[PDB]
Number of protein chains: 4
Amino acid sequence: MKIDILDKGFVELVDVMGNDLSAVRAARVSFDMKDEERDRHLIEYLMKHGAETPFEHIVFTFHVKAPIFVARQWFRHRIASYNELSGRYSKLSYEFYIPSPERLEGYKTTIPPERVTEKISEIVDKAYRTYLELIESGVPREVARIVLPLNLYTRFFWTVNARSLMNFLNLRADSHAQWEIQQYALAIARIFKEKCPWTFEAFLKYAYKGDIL
Amino acid sequence: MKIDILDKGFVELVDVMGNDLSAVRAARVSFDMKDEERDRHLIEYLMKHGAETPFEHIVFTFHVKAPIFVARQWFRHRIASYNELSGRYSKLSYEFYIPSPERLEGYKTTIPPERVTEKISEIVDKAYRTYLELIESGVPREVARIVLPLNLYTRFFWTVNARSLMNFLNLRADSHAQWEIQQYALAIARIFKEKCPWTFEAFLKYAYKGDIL
Amino acid sequence: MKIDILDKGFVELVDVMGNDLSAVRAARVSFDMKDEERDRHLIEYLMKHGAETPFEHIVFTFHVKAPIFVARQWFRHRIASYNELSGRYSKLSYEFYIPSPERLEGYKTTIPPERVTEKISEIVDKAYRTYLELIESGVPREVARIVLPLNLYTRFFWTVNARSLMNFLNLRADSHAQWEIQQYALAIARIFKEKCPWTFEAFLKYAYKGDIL
Amino acid sequence: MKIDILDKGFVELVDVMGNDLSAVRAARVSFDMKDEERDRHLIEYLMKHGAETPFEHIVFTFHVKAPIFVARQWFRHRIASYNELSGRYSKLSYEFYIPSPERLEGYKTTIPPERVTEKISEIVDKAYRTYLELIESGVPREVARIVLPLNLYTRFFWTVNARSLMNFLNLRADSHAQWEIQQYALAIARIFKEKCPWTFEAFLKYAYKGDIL
Ligand SMILES: Cc1cc2nc3c(=O)[nH]c(=O)nc-3n(C[C@H](O)[C@H](O)[C@H](O)COP(=O)(O)OP(=O)(O)OC[C@H]3O[C@@H](n4cnc5c(N)ncnc54)[C@H](O)[C@@H]3O)c2cc1C
Ligand SMILES: Cc1cc2nc3c(=O)[nH]c(=O)nc-3n(C[C@H](O)[C@H](O)[C@H](O)COP(=O)(O)OP(=O)(O)OC[C@H]3O[C@@H](n4cnc5c(N)ncnc54)[C@H](O)[C@@H]3O)c2cc1C
Ligand SMILES: Cc1cc2nc3c(=O)[nH]c(=O)nc-3n(C[C@H](O)[C@H](O)[C@H](O)COP(=O)(O)OP(=O)(O)OC[C@H]3O[C@@H](n4cnc5c(N)ncnc54)[C@H](O)[C@@H]3O)c2cc1C
Ligand SMILES: Cc1cc2nc3c(=O)[nH]c(=O)nc-3n(C[C@H](O)[C@H](O)[C@H](O)COP(=O)(O)OP(=O)(O)OC[C@H]3O[C@@H](n4cnc5c(N)ncnc54)[C@H](O)[C@@H]3O)c2cc1C
Ligand SMILES: O=c1ccn([C@H]2C[C@H](O)[C@@H](COP(=O)(O)O)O2)c(=O)[nH]1
Ligand SMILES: O=c1ccn([C@H]2C[C@H](O)[C@@H](COP(=O)(O)O)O2)c(=O)[nH]1
Ligand SMILES: O=c1ccn([C@H]2C[C@H](O)[C@@H](COP(=O)(O)O)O2)c(=O)[nH]1
Ligand SMILES: O=c1ccn([C@H]2C[C@H](O)[C@@H](COP(=O)(O)O)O2)c(=O)[nH]1
Ligand SMILES: [Cl-]
Ligand SMILES: [Cl-]
Ligand SMILES: [Cl-]
Ligand SMILES: [Cl-]
């Protein structure tokens, strides 16, 4: 499962361990212990009571392409594993997030939204040109990259269990989160739902704290 | 894969996500990047330099049956997920770890090792008899169980990534750890080796800190 | 601050870093930023919205004496630091939790609550006698202790931040938790309230999930 | 204690809990247990054997001003607490890290190091000018800031225990880490040494893995 996000981003599921029954088993190993009706009720019971440790036995790995300002927010989720493309080690690609003019809907601006779009493209092009000039002059990559803007795309692998994923969705699939990461959270939710439908529906009904899903 | 440990214990692998190539990929997503020779060298490189985050993308779930004193030590490993049979909720089974007389090899004792074995069996039988008397009298399980000894068997599910597993092996597959948990660690190592042979061999060669493997 | 718990237990505050203003500062370093009215409102704002990271900058260390079955439950809180008296290394003291007859109020039993109390004392005395016999015969401590019951007292140091402490109180200062750990949680709450009154009151009003405080 | 880093950065100690004796106590609560000679030997013993949990009972809070590319690397240390100035919420200040010409010593470049310095200043000035134009036109701050470069200064509070701090120093006070974060790590080390001299010296002698301290 792969989902395009923003203008050049994506979220892709690379691997998964377990399913809804993984949580039911782990939880049962407590009672020294059925059928779809009872196992689904147990999932709802756990979710209703905040007994979320059993969901840690469901694990996902995603490959994500996102702008640096989005990745900065995402990487604040400490209960997870990350490995990210390095600007110290690699030549960084010319790929930037340019907001669509619709991104400014609701805001009165004193320059046209299409001109905001152009101004962002222009500065990012100038910054990349400076970056490449520095690189081609023999400046180390790790220094050259410091002129690149926060809308540069980066890529990372993310391994996260279902409990920590539900925390991420509470926080990022929510109107208070920046719109850009919301869009990534909606994609993560769609994949979670596909892989763990009983857990996801129980999450939405009983535990999900956000206002978008 | 299932392995008998001690007199009545076991370690069983329930599920696994990923393999040696999972770490190679995750690490490559850094260099914006081969073949078995190069991928194996990368694993050794990571291990040699303590660059262990890529191994967090390999995850295991085990089902473990072990005495409570072993589980107490094991559950000190915080970077992992656990769910354990409950004495508050369930009637606990009559199953205790009784050391073999060989457990005392090296120790001069003033009672015969076979008599130590009998004395342990006798007290555990008396404790269980009291437990069952309390339960059958209407004492709540969560109170009745407090008379049961630390050699009572318990069971748990353990979900752990390969980096945290390597930490566990450093500490528990080692002569300083109690012999009983060492035996469980040897089983965990055998399963890790089977599932992740390049990572395991690189671990032993370059990073493993213990003295048994 | 020290508080007696159960028959022989205690909770003592050893050290603390920070106060209510530590969370206000840390949070302000977000807005590049007052007075008691505004700082108290900010605390309530954070608590109301689940924005709890600023409370991680308040840290406590406690010294706790508790029975092993209580410590087993407590040590499940992974987002904290522990060091505990060892039965491998030390001769363990004759100190056991014996429930009061009032512990069984609400339960119809077919033996008198005072006789349950005596039966627990009797088995614990027999177990300790076996332990000491094994120790005095030259059995290693780490093996001898396996006959000791779960109501043996142990001691530990616990270092925990205020966010993780609030999680502990949600779970353990609650009717669903075993009564014995509830009593320890009530003591932890009393100390937290004394040290962080604005945070504590905001916690109770807006975020606390339990039913006892 | 406050230390200037780079051209406009700093590291300041805001608060601390505990000292070398905090680790000695916590560790002793294991043996159910002296003087400066014995307590210092215990610290060395723990460090020599990797028995580092007792050092988690020493905790620091720092206030750090650093460029975003440095903060991105720093915030990868998950076993710690962070709160950072927000570009969604605040107008960001015109403050950028401009490397000194000495930063390029060892590198043959085909433009003079002083001209690299000027090219970096020029692009950062243009990016900030665009940022301010967007802000003053009514573009939301959270969108306007995406044009700002990675050498923008940010500020954060960091609360970290001594074990996690030692991990940070292993990784960041080391020639493999980017020079800029090395400079911050050297400052963190100087403060750690001042506050915990026995732990620090034992760390350097027995456990420190880097090549700078
Ligand atoms: C709308 C919004 C605005 C934000 N604004 C800012 C801002 O201005 N500045 C800023 O710095 N950050 C900001 N954040 C980031 C925020 O403070 C969190 O870092 C982020 O939401 C991750 O949440 P988390 O800690 O629950 O997740 P994780 O770090 O994944 O932790 C998951 C859970 O584990 C626990 N946990 C993990 N580590 C610890 C620990 N050390 N102590 C206690 N419990 C722990 C907690 O229960 C936590 O919920 C903002 C986030 C949101 C959604
Ligand atoms: C021979 C031996 C004797 C022992 N004796 C005692 C004893 O007498 N008393 C006792 O209480 N315990 C004892 N232990 C337990 C020991 O203190 C550790 O709790 C256990 O070994 C788990 O190690 P860990 O913290 O590295 O693992 P985990 O808790 O799984 O942590 C893994 C890694 O994550 C990091 N980490 C996780 N949480 C934190 C945190 N909060 N702060 C900083 N870093 C963190 C560290 O890098 C750590 O190595 C003993 C263990 C051994 C092997
Ligand atoms: C009434 C009651 C009955 C219980 N019954 C049982 C039982 O029968 N069997 C049993 O084994 N346990 C049982 N528990 C223990 C329970 O499953 C938890 O281990 C314990 O409550 C600690 O909760 P916690 O994980 O939130 O705390 P911590 O481990 O301190 O974690 C704090 C927060 O950090 C986050 N976190 C930390 N580590 C991870 C991780 N690896 N993945 C995702 N998020 C993480 C979560 O947000 C978590 O809330 C019971 C607890 C209660 C209160
Ligand atoms: C020279 C250098 C180059 C780097 N290059 C890259 C790169 O190219 N791309 C990139 O993404 N990152 C890179 N990093 C970052 C690196 O991968 C680590 O994220 C960073 O060094 C923090 O290390 P840590 O995980 O030990 O620290 P923390 O996250 O603070 O963890 C401390 C300890 O807790 C344990 N721990 C915590 N969480 C877990 C977990 N979930 N599972 C298992 N154990 C855990 C481990 O024992 C760990 O050592 C680089 C770092 C260095 C120093
Ligand atoms: O919605 C937010 C706002 C902030 N942050 C974290 C990420 C950065 O570490 C820091 C500043 O982020 P920005 O506000 O500049 O995006 O706070 C988030 O995680 N999410
Ligand atoms: O080898 C050891 C010794 C101790 N402990 C931890 C587990 C308990 O929380 C506490 C006391 O354990 P025992 O020494 O009693 O096994 O310290 C271990 O994890 N491993
Ligand atoms: O209320 C509870 C019940 C269980 N457990 C955890 C602790 C043990 O690891 C395991 C079994 O505990 P008991 O039910 O036997 O107390 O589950 C708790 O933390 N709290
Ligand atoms: O020395 C390094 C190199 C990388 N990273 C982490 C931080 C970012 O999340 C990602 C890319 O960092 P840069 O290589 O671009 O600095 O990897 C570090 O923490 N330290
Ligand atoms: Cl390109
Ligand atoms: Cl039985
Ligand atoms: Cl005694
Ligand atoms: Cl300014």
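Since chain B takes its numbers from Swiss-Prot, the residues it shows come out as 1-33, 36-215.
Using the three backbone atoms N, Cα and C, a Cβ is placed for every residue, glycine included.
What Swiss-Prot records for B:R174 is active site, involved in ionization of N3 of dUMP, leading to its activation, and it gives experimental evidence as the kind of evidence. Non-local contacts of B:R174 (mutagenesis position) by the CB criterion (under 8 A, 6+ apart in sequence, same chain) comprise B:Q75, B:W76, B:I183, B:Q184, B:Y186, B:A187, B:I190.
As annotated by Swiss-Prot, FAD binding site applies to B:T55, B:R78, B:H79, B:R80, B:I81, B:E86, B:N163, B:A164, B:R165, B:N169, with the evidence given as experimental evidence. All protein chains considered, the CB of B:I81 (FAD binding site) has 16 other CB atoms within 10 Å.
Annotation comment: Swiss-Prot describes B:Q75, B:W76, B:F77, B:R78, B:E86, B:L87, B:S88, B:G89, B:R90, B:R147, B:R174 as dUMP binding site, evidence class experimental evidence. Same-chain residues at least 6 positions away in sequence with a Cβ under 8 Å from that of B:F77 (dUMP binding site) are, in sequence order, B:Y84, B:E86. Secondary structure at B:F77 (dUMP binding site), taken from DSSP and collapsed to helix, strand or coil, is coil.
In this chain, no residue six or more apart from B:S88 (mutagenesis position) has a CB-CB distance below 8 Å. For the mutagenesis of B:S88 to A or C, Swiss-Prot gives this note: Still catalytically active although shows a large decrease in activity. The structure shown keeps the original residue.
Among the sequence features in Swiss-Prot, the mutagenesis site B:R90 to A is noted as follows: Binds dUMP 670-fold weaker than wild-type. Over all protein chains present, the Cβ of B:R90 (mutagenesis position) has 15 other Cβ atoms lying within 10 Å.
As a published mutagenesis entry, B:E144 to A appears in Swiss-Prot alongside the note: Shows 0.113% of wild-type activity. Applying an 8 A CB threshold to same-chain residues 6+ apart, the list for B:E144 (mutagenesis position) reads B:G89, B:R90.
What Swiss-Prot says about the mutagenesis result for B:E144 to R is this: Shows 0.016% of wild-type activity. A helical conformation is recorded for B:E144 (mutagenesis position) in the three-state DSSP classification.
Quoting Swiss-Prot on the mutagenesis of B:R174 to K: Loss of catalytic activity.
Swiss-Prot lists B:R174 to A among its mutagenesis entries, and the accompanying note reads: Still catalytically active although only shows 0.0008% of wild-type activity. Binds dUMP 7300-fold weaker than wild-type.
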The correct subset of the recorded positions B:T55, B:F77, B:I81, B:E86, B:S88, B:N163 with a Cβ closer than 8 Å to some chain A Cβ is B:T55, B:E86, B:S88, B:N163
Modelling gap (2 residues), B:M33/B:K36 Cα distance, angstrom: 8
For B:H79 (FAD binding site): intrachain residues, at least 6 apart, with Cβ closer than 8 Å: B:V162, B:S166, B:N169, B:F170
Give the maximum pairwise CA distance in Å, whole number, for the residues B:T55, B:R78, B:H79, B:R80, B:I81, B:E86, B:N163, B:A164, B:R165, B:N169 listed as binding FAD. 28
Among the recorded positions B:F77, B:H79, B:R90, B:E144, say which ones reach under 8 Å of chain C by Cβ distance, listed as they appear in sequence. B:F77, B:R90, B:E144
Any of the recorded positions B:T55, B:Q75, B:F77, B:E86, B:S88, B:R90 with a C-beta atom under 6 A from ligand 6? Give them in order, or none. B:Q75
Restricting the recorded positions B:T55, B:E86, B:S88, B:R165 to those with Cβ under 6 angstroms from ligand 7 leaves B:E86, B:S88
Filter the binding-site residues B:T55, B:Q75, B:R165 down to those with CB closer than 6 A to an atom of ligand 4; keep them in sequence order. B:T55, B:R165
What's the number of neighbouring CB atoms sitting within 10 A of the CB on B:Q75 (dUMP binding site)? 19
Sorted by position, what residues of the same chain at least six away from B:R165 (FAD binding site) have a C-beta under 8 A from it? B:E54, B:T55, B:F57, B:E58
